[PDB]
Amino acid sequence: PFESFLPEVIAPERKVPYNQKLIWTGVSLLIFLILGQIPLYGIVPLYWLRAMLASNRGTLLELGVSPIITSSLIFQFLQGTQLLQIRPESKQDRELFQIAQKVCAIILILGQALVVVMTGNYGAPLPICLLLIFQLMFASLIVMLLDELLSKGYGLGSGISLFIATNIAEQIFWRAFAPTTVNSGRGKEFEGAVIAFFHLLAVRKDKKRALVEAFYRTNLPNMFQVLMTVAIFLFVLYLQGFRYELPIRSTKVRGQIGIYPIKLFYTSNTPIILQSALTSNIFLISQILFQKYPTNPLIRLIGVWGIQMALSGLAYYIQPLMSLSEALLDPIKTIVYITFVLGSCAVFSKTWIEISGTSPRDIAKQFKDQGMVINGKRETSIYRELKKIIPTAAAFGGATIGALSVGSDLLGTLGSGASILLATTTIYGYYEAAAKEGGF
Amino acid sequence: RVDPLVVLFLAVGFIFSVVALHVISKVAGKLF
Amino acid sequence: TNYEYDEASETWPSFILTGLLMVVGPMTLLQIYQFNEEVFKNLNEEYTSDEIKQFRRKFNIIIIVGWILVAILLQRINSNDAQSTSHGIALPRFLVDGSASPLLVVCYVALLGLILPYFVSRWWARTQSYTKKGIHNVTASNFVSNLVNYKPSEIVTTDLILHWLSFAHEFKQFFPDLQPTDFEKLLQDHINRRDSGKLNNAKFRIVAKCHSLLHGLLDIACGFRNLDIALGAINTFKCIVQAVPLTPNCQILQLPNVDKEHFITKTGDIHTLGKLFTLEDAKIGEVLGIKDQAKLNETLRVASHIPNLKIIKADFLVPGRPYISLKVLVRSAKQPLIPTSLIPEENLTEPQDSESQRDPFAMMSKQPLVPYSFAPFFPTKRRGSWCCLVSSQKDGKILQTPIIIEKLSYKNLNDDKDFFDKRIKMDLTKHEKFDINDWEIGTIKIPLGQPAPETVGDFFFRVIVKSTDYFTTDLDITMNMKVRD
Amino acid sequence: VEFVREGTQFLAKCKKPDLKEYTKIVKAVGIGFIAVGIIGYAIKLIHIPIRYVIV
Amino acid sequence: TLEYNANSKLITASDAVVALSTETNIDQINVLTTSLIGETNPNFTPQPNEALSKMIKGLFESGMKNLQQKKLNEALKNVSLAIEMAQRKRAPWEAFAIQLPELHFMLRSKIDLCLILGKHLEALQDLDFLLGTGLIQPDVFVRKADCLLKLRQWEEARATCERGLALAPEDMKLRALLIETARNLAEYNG
Amino acid sequence: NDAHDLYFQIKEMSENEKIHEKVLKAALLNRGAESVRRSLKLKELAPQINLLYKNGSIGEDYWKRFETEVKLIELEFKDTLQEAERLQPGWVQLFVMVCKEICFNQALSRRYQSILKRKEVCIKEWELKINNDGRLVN
């Protein structure tokens, strides 16, 4: 509890129509996207973390959304430990909570900026260093302001999800319509799929000769992967419509007949991201320990790196499948990888639906509070009925998401199942929210 | 307290200042 | 990395070709893949004055050009003749290294600094200034400030509402020189069917804009729970759209060609459509004083096509939210009175299904639209409308916003059943062509918007459905809710 | 073997979307996705020659 | 601008054209000043007067006595003069719940007498004021509907009869009035 | 559209022309009555204004102007009461009641006085032919 006077965006007093919200979302996205391509002035790793944090080095957006996401996760953890003991009956407490979030996020921004400028590869040699610190400071401050703006109500929804979906879609299009070329002995071969296909159709003009080469392209992206990714995109859109609806009726106010839907992707985003973070952390720590220590019994047993990839170790088994060749080579590794990822995703969905407060007991309590009851069932059996549907549905959704991720990683699409699945889930949430609200 | 157009104006001024500093530092080396 | 631009123009044609193909093709595929009888659509344009015609008149090549560009680019490609990795881009060399190098960066400076913020700020100001209904904020503020300090003693007439409308702010942007007095005088010359002399292009503009202003005024007056002002607003809207001053016998002066100096002086007992149709065909011409058969047919065909309403069954319905239901019989001013007992009772009942119980307004949403009105002096073309508003009977205040219904079936008006006349008086109900299943009965659903009182007893209501374009006969009924529990 | 049985029972008890809404869903989602991706691609492209000229 | 009279102590605006609000306010200030001049007590109390009520009641009874004498013309003038005096020479700061009901009771007798005599528009306007000032009873709607039907206005007649029936539906005269209105309106159109 | 500045104008004229002492009290009672009328009007009109504002059909700055007027009226009333106390010692416990009566009384007076004009508007709008004695001659 303290006092503070800091800049912040004000919420609209009335509900904003759909068109202004769409335009503001578009403009904010354009500004955030431009901000990440301009190089710094005084200038003279793992792709996984930079892709999931939606940031790239050598530009004004070096830190990305890392401070916002880490502040949000830290405050989520603090709320989970029941240490802040926040009471929903007080709004000043929530305002203080949010102002504490902001004041710790800005401190983390400053600390991370000082760290990266002091130890980064820019160099030890002072006004240039001050300017280089101020640039990153002001850039990340503007990004925080934009996030808070989109979150106050001027935007369709959250901002971090939108930025991540934007980077994913941009990478997916760049792996298809790339204008760059690489001249390796034979000549110029485009780095895009459709571009290279049309180019080989035009300059070579030999149908059966050029098509067979443009279709496989063992070294560079081709049309087969684009077709596979559009097919799996259609399939993922199809799998969202699966939902169980149970009939409910009210007892407090009669004449109220309704339906409560239960989707298959109950908590879709959580298990995939948690599993990806687990795998990335395991791989990173294994690489670090095998780089520091030359050879040890436990170090060799947990993982050995070679050509770089892990092999002959526990970290070797967790490595994803590359294609059908390695799949048919070692069947035991493929089988153990499949069962491991499926069990992990299932247990993750279970523990997350248990900890998120969406258990059948919690929703039954919410029903009893609201007074809704099943049309053709009694009152003292609602929890017993929800026990027969909710956990099974959650586990099945987790399992099918994991299977789809394995299939995407194996069939060789342009992007992993995780990224495409995240983008599709976010856009589907946006669309269903806009539909249930009602608007063009 | 802060209006959205003010945020947009700050962001645009920031980008413009960075670009201007770059082009001036480049033309300084080019001319001298 | 560090690229090296294409200097021999070998790769950019393919890039431009595929970029054009991806945008053109689907557009070509898309281009390849690509109820109510109205008898006024012809006679409206025949009696409108010429100056109004001239006023209303006054105020895909991309595919082909893309195909030609595709052709020339394909020809340019076909005319051409042509270990470590060497990166290369598809964009040409002159764009980044020649004398046109600062041109791109200055165009970018412009397009980023002077076009985006300016346009965004202008658009934001424009969309923020306007009120949700569609009127400027200064006008709404003036309307509310005038309704606040309004003495209940002064009786609302047409002139008072015109005096209120003369203060709108949207009238100032159109003509930054004129004063509200000029606007009042223009609207007065319009209502009295007088000539402005020189400012016709201003009178037509303000009369065309009066519509949304009166809609806003009606909505605000209904918001303040005041009935007289809303009723006066509806009447002034009628008077403006029809170009006639509000008098007792106005429904017979709204007809196309009547001479007041004859009608007012000769007759004094004919007051509305029915009493007029009571007379024969030649007596109609003798009274109206037009004595022209070729023009008498036109005026009779307009006087036998303006819709009068009539109630059939009205009662409450009690879902989670109560909503009123009405059964109206849209009839012309010529058909005699048909009894309600002959109704087969099949049309009045509703089918009880899950989808219908979920959203009962779905069945109302199916009725067709109304024809174009008969506005010989309203500049633009208007569609008929019906504005329904509800008030209480214990105190006399409006208790919700007015619902504006637009879809209604005017099938009972067509020239097919012209045998069913009032001047025959031989009990045409027992006719060979009388089929009680052909006359369609529209439906109207009005949500009550307020929960039912927790007490037990009788509470009376009053729903009015007035027209907005003609001077026809409307509804004024009293219905009561029997809360019983 | 009971888990896949319960899953089959659940999916048989769920409601599959028909074509009249599946088309609208795929339309909205594809339009949004492409509208984001095209912006991403264009902004990543145009900034190469400017990053060369300025620097 | 405004000039202050010397002996009469009345404020009058010497301007040529003035709005209506200023005129109303100046008239009210003149009334208040003329009444305070008569009320000599420094701390006036909201208690009503007595001799004024006595003379008002005397005029009212002298007008009422003309009905027993079957004199219907001078009674109207007497009642009008009584109302005018009770309106003018009764100070505004007097009690409200004693100045309102006396006015209502005299106005009802005036309405009945004027309607019996043969004057209609004045009776309708008086009934409208009495209905708007906060008194709703079935003994008013009947006479108002009668006035409207007599002076040939049908739509408002039907609306008024319906509002009247919407409060005491067990009446025996409102239904007859409604039937007559319905027939006359069916003639008005048909 | 206010009765405020007129009282100050009368005071300034009294400061030079030597008018009587009761005219000031009259103007003061009038200002008090007007203030109370406006206070009651605003109090009973606030909820509908708030509903229209939440519905989004009145704008934004009008709500702030209204909220400012709410307290400006009270400040004006307090100033009037202070002036009344200054004009006569120990004369506040009667002033509020006298004002609360004159407000309603003159409101009724105006509502009744309006009929002499209101009578002819109906004549003009319904085209009656009325001779003397208030009878109808069609």
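By Swiss-Prot numbering, chain A shows 12-55, 62-142, 147-328, 336-468, in order.
Structure method, as recorded: electron microscopy, 4.0 Å.
For all residues, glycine too, the Cβ spot is worked out from N, Cα and C.
Features of the protein shown, as given by Swiss-Prot:
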MUTAGEN   A:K273 to P or G  Severe growth defect
MUTAGEN   A:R275 to E, F or V  Severe growth defect; lowers SRP-dependent and SRP-independent translocation
MUTAGEN   A:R275 to D, G, P, Q or Y  Severe growth defect
MUTAGEN   A:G276 to P  Severe growth defect
MUTAGEN   A:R406 to D  Severe growth defect; lowers SRP-dependent translocation
MUTAGEN   A:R406 to E  Severe growth defect; lowers SRP-dependent and SRP-independent translocation
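Comparing A:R406 (mutagenesis position) with A:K273 (mutagenesis position), their Cα atoms are 16 Å apart once rounded. Using a Cβ-Cβ cut-off of under 8 Å to chain C, the mutagenesis positions A:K273, A:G276, A:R406 reduce to A:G276. Non-local contacts of A:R275 (mutagenesis position) by the CB criterion (under 8 A, 6+ apart in sequence, same chain) are absent.
In the deposited coordinates, A:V55 and A:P62 are the last and first modelled residues around 6 missing ones; Cα to Cα they measure 20 Å. Counting every protein chain shown, 12 other Cβ atoms lie within 10 Å of the Cβ of A:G276 (mutagenesis position). The Cβ neighbour count for A:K273 (mutagenesis position), using a 10 Å radius over every protein chain in view, is 8. Once the 4 residues left out of the deposited model between A:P142 and A:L147 are set aside, the two flanking Cα atoms are found 7 Å apart. A break of 7 residues separates A:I328 from A:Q336 in the model, with a C-alpha distance of 5 angstrom spanning it.
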